[PDB]
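Worksheet: one structure, shown below.
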Amino acid sequence: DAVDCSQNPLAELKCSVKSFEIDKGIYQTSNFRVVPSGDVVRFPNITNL
Amino acid sequence: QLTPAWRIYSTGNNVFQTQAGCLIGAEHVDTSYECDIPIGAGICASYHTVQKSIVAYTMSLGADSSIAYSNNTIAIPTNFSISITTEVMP
Amino acid sequence: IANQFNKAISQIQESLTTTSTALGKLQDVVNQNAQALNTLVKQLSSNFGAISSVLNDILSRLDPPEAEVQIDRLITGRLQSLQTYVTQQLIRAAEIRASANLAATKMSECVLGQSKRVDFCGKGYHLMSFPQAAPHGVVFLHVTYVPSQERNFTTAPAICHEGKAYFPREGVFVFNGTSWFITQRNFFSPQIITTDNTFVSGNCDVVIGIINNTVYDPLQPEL
Amino acid sequence: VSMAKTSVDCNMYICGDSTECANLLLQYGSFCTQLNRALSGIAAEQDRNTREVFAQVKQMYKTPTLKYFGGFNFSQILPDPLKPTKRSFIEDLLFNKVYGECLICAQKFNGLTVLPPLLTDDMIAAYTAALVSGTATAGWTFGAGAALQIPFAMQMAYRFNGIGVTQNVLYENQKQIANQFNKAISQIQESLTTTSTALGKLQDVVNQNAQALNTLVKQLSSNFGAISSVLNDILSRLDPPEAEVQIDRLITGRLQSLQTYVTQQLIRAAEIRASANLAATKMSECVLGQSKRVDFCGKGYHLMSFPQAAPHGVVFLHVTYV
Ligand SMILES: *[C@@H]1O[C@H](CO)[C@@H](O[C@@H]2O[C@H](CO)[C@@H](O[C@@H]3O[C@H](CO[C@H]4O[C@H](CO)[C@@H](O)[C@H](O)[C@@H]4O)[C@@H](O)[C@H](O[C@H]4O[C@H](CO)[C@@H](O)[C@H](O)[C@@H]4O)[C@@H]3O)[C@H](O)[C@H]2NC(C)=O)[C@H](O)[C@H]1NC(C)=O
Ligand SMILES: *[C@@H]1O[C@H](CO)[C@@H](O[C@@H]2O[C@H](CO)[C@@H](O[C@@H]3O[C@H](CO[C@H]4O[C@H](CO)[C@@H](O)[C@H](O)[C@@H]4O)[C@@H](O)[C@H](O[C@H]4O[C@H](CO)[C@@H](O)[C@H](O)[C@@H]4O)[C@@H]3O)[C@H](O)[C@H]2NC(C)=O)[C@H](O)[C@H]1NC(C)=O
Ligand SMILES: *[C@@H]1O[C@H](CO)[C@@H](O[C@@H]2O[C@H](CO)[C@@H](O[C@@H]3O[C@H](CO[C@H]4O[C@H](CO)[C@@H](O)[C@H](O)[C@@H]4O)[C@@H](O)[C@H](O[C@H]4O[C@H](CO)[C@@H](O)[C@H](O)[C@@H]4O)[C@@H]3O)[C@H](O)[C@H]2NC(C)=O)[C@H](O)[C@H]1NC(C)=O
Ligand SMILES: *[C@@H]1O[C@H](CO)[C@@H](O[C@@H]2O[C@H](CO)[C@@H](O[C@@H]3O[C@H](CO[C@H]4O[C@H](CO)[C@@H](O)[C@H](O)[C@@H]4O)[C@@H](O)[C@H](O[C@H]4O[C@H](CO)[C@@H](O)[C@H](O)[C@@H]4O)[C@@H]3O)[C@H](O)[C@H]2NC(C)=O)[C@H](O)[C@H]1NC(C)=O
Ligand SMILES: *[C@@H]1O[C@H](CO)[C@@H](O[C@@H]2O[C@H](CO)[C@@H](O[C@@H]3O[C@H](CO)[C@@H](O)[C@H](O[C@H]4O[C@H](CO)[C@@H](O)[C@H](O)[C@@H]4O)[C@@H]3O)[C@H](O)[C@H]2NC(C)=O)[C@H](O)[C@H]1NC(C)=O
Ligand SMILES: *[C@@H]1O[C@H](CO)[C@@H](O[C@@H]2O[C@H](CO)[C@@H](O[C@@H]3O[C@H](CO)[C@@H](O)[C@H](O)[C@@H]3O)[C@H](O)[C@H]2NC(C)=O)[C@H](O)[C@H]1NC(C)=O
Ligand SMILES: *[C@@H]1O[C@H](CO)[C@@H](O[C@@H]2O[C@H](CO)[C@@H](O[C@@H]3O[C@H](CO)[C@@H](O)[C@H](O)[C@@H]3O)[C@H](O)[C@H]2NC(C)=O)[C@H](O)[C@H]1NC(C)=O
């Protein structure tokens, strides 16, 4: 058999606890974060030419 | 824009935020039960019929009972029973 | 009593044959031990910032100077892992030690005697208990007395007889279908209120809720 | 009987704002994971401690209309439904004497956050209220079995006899006893109101928790011999190859602080468990029954007690014969 650890949240838990069976309850398996979008780059006024 | 994310995943209408965090995929009822799988802030989750599904609910604190006070009468037992309790310690 | 006792034992026997949670506490300790051991050993494969997690893969391709440096890095890493383990082991030991002290206390008070303190040997009124051998632990069977269905009666702080206030002894004054008696609070057995099962103190005008009643005195049929 | 259910993101604490740095953490395998596991374990215990101490009654009781029983005034101990706040006056007074979070939500940069409890203060108040309300009428059988009505005066008489005083004395002086009881309650209210030492023990626990967290975070600013405590300024300045040395050094330094932190938390948790165990015992023996062991439920001869809700603890009112 085999578990695809990135298929869905349930599969992730199975991989997390190294088992094909889960008895019951709530389990933390990983953390998460939001990915940044665009690039905001700022430079000084610049007057000196 | 989320990391991690799963290949097969979607969000339904079962979305509700509580102080302890938001749930996705768990329904939400207006009733109460014994706390089975705790979430936090008075909220627990369990698996119930609707066909079954995961639901969120406000946990019950205990049975609903009330006795009237009387300064005139007293209640006393007129029978008894015997039972045995099992307890384990490492 | 004997009948219920015997059945209660049978009920437990059956319960312990089909359940899965009764010894969760013992299994938990065992699981924790296994996890700690596997964690420590597993770290042997950790790199710890070295060029290799394996000593042979360092010595076999490095001159002694650089090789020793990489080994030293590896050693430091592994030492910290073992130190971590033993610290955690002491913490675990402390909790168990406390449990053992309690268990010793419970046997002494619940088995080798009869507890008076509430909610120590069980929820009901302690009668008896028996130890049973168990893996890495102790299982107790606690036998308690539990009061059953009640009944309503009217009561009275005291009764007035011949101008004097009579107070109950160990029991309480209880009123049934048009008759007063005295009985123990924890059971029901309505005794006749007699002079030798009560006492007299003070008049009837210094008692709140006092009622008129009579007190039996054997002197009369004797005389 | 509890401490904050803290949590730390082991990744964000050791190293963030870099994908290069992160590649070094991976050489330590599951270290980050087991560290997280340990903190969760402690938080779980905090929940257990609370539930064991308070949930000593199967059923909940509601507060009677009458607050006056046999001359005894219990209105200050019981909650009053008249007002929006479901708490006693005494409880409110007690509460008034004492990282990322959410009340709106907010998050810090330090990788720290604190989780909420399962049981909120109001839920606890419901339990303490139920216990007082329940015992007030159920008396001796409150915990033993069915709640059987016993006139307040009869409960008192029984307990006086328990200590060794003929019930006749209580009845003769019933008025006097009720007066003293009522007076004592008013006395306590003023004592708590105008003091600054009450519940010092609860403040102490909170202070200790804060110190541990403050120390953990502050050390993030330590260089540990590195060019800088700020990861972002190492890569910019130092050649990326050698930079790994600087980064690994900083990682090692910081890892050490997490190990210290978690270790201390386990130790603190142990002391709390001991307290909670005692509190649970006292609840059962001082409130749900009449303890006879000397100095367990107060200096004098135990007659009665009442629990009150408190900010991460339990407050008992011990009524004794002197
Ligand atoms: C110790 O004493 C307490 C009270 O001090 C007892 O509690 C009471 O228990 C009784 C048991 O019957 C409750 O009785 C109430 O009687 C009302 C009157 O109707 C009855 O009597 C007439 C007389 O001719 C008959 O014709 C009629 O058919 C009935 O027999 C009822 O209306 C009450 O019903 C309540 O509940 C139903 C539930 O759906 C509602 O629909 C009704 O509207 C109503 O709410 C009830 O039957 C009495 O109420 C109890 N009082 C309290 C305060 O609880 C203890 O039980 C007692 N303990 C022991 C061991 O004896
Ligand atoms: C246990 O706790 C309960 C509740 O607190 C107490 O019960 C109360 O006892 C008092 C004692 O009398 C009852 O008093 C009521 O007074 C009403 C007013 O009339 C009286 O006072 C005026 C004052 O000038 C006099 O002029 C007048 O003659 C009366 O003396 C009465 O109307 C009430 O009567 C009720 O019952 C009769 C019965 O047929 C009805 O006809 C009436 O309409 C009315 O229903 C009553 O006397 C008070 O009501 C009691 N409360 C309850 C809920 O019953 C217990 O006394 C206490 N136990 C002990 C030992 O103290
Ligand atoms: C158990 O059984 C005994 C015996 O049967 C009962 O004893 C009775 O107790 C009552 C107490 O209330 C006695 O009542 C007495 O009545 C006297 C007459 O005055 C009243 O009646 C007239 C009639 O027109 C009215 O005008 C007048 O206003 C009164 O209403 C009172 O004088 C007595 O007062 C006594 O006490 C006061 C207290 O300060 C003194 O100042 C008086 O001098 C006097 O001592 C009293 O009120 C009744 O007479 C008693 N019966 C007998 C045969 O003596 C118990 O009460 C009963 N117990 C129970 C619980 O039921
Ligand atoms: C248990 O014991 C407590 C007290 O220990 C009892 O509750 C108390 O009840 C009394 C009523 O008799 C409250 O009295 C307070 O009086 C203040 C002064 O004003 C009154 O008196 C002056 C005297 O000359 C008059 O001129 C004036 O017109 C008033 O008559 C009031 O200011 C207090 O008001 C409180 O409540 C109002 C409600 O909206 C608030 O706005 C006020 O700010 C204030 O809080 C009050 O009337 C006394 O305060 C009560 N104390 C408590 C703690 O409740 C319990 O009843 C007793 N229980 C039992 C069962 O016996
Ligand atoms: C309150 O308590 C009192 C006393 O504790 C209790 O009264 C008792 O009731 C029982 C009823 O079973 C009486 O038992 C009697 O026993 C004799 C001996 O065999 C019988 O002969 C009696 O029969 C009577 O009724 C028959 C009906 O047709 C008649 O034919 C016969 O001649 C008798 O009259 C009866 O069984 C017991 O003696 C009384 N005790 C006293 C002192 O009266 C009362 O019932 C209790 N009330 C409640 C609500 O619990
Ligand atoms: C307290 O309540 C219990 C039951 O809840 C009572 O015990 C029961 O007593 C009856 C006798 O009256 C026992 O025998 C039964 O007799 C009937 C008669 O027809 C029969 O149909 C039943 O099958 C049975 O044989 C019954 O077995 C017994 N219960 C048990 C578990 O043994 C008890 O007596 C009550 N105590 C008091 C003081 O009233
Ligand atoms: C999570 O983020 C959402 C989105 O910002 C928050 O929802 C917003 O909540 C406010 C207040 O409940 C809503 O009303 C706003 O009130 C301010 C008050 O001055 C007013 O100026 C605004 O014009 C508006 O009326 C706002 O509409 C609502 N936004 C949406 C899209 O519904 C939500 O509250 C946040 N959750 C938490 C726990 O903070």
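Per Swiss-Prot, chain D residues shown: 711-808, 819-823, 832-1050, in order.
According to its header, this structure was worked out by electron microscopy, 4.5 Å.
Note that Cβ sites are derived from N, Cα and C of the backbone, with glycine treated the same way.
According to Swiss-Prot, the natural variant D:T743 to A carries the following note: In strain: Isolate SZ3. The natural variant D:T743 to R is recorded by Swiss-Prot, whose note states: In strain: Isolate GD03. Annotation of the natural variant D:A754 to V in Swiss-Prot: In strain: Isolate SZ3. For the natural variant D:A765 to V, the note given in Swiss-Prot is In strain: Isolate GD03. For the natural variant D:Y778 to D, the note given in Swiss-Prot is In strain: Isolate GD01, Isolate GZ50, Isolate GD03 and Isolate SZ3. The annotation that Swiss-Prot gives for the naturally occurring variant D:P794 to S reads: In strain: Isolate GD01. Swiss-Prot documents D:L804 to P as a naturally occurring variant and attaches the note In strain: Isolate Shanghai LY. Natural sequence variation is annotated in Swiss-Prot for D:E999 to G, with the remark: In strain: Isolate Shanghai LY. The annotation that Swiss-Prot gives for the naturally occurring variant D:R1001 to M reads: In strain: Isolate BJ04.
Structure with Swiss-Prot features highlighted.
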residue: D:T743; record: variant position; CB count, 10 Å: 13
residue: D:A754; record: variant position; CB count, 10 Å: 11
residue: D:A765; record: variant position; CB count, 10 Å: 14
residue: D:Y778; record: variant position; CB count, 10 Å: 12
residue: D:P794; record: variant position; CB count, 10 Å: 5
residue: D:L804; record: variant position; CB count, 10 Å: 21
residue: D:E999; record: variant position; CB count, 10 Å: 12
residue: D:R1001; record: variant position; CB count, 10 Å: 18
Spatially closest candidate among D:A754, D:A765, D:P794, the listed variant positions, to D:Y778 (variant position) (Cα to Cα): D:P794
Nearest of the variant positions (D:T743, D:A754, D:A765, D:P794, D:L804) to D:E999 (variant position) - Cα to Cα: D:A754
Cα separation, D:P794 (variant position) to D:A754 (variant position) (Å, whole number): 32
Minimum Cα separation from D:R1001 (variant position), reported as the residue among variant positions D:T743, D:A765, D:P794, D:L804 that achieves it: D:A765
DSSP state at D:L804 (variant position), helix/strand/coil: helix
Among D:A765, D:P794, D:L804, which are recorded as variant positions, the nearest neighbour of D:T743 (variant position) by Cα: D:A765
Three-state secondary structure, D:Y778 (variant position) (per DSSP): strand
D:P794 (variant position) and D:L804 (variant position), distance between Cα atoms, whole Å: 18
Local backbone state of D:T743 (variant position), from DSSP in three classes: helix
Alpha-carbon spacing, D:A765 (variant position) to D:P794 (variant position), which is rounded to whole Å: 24
Variant positions close to ligand 4 - of D:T743, D:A754, D:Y778, D:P794, D:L804, D:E999, only those whose C-beta is under 6 Å away: D:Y778
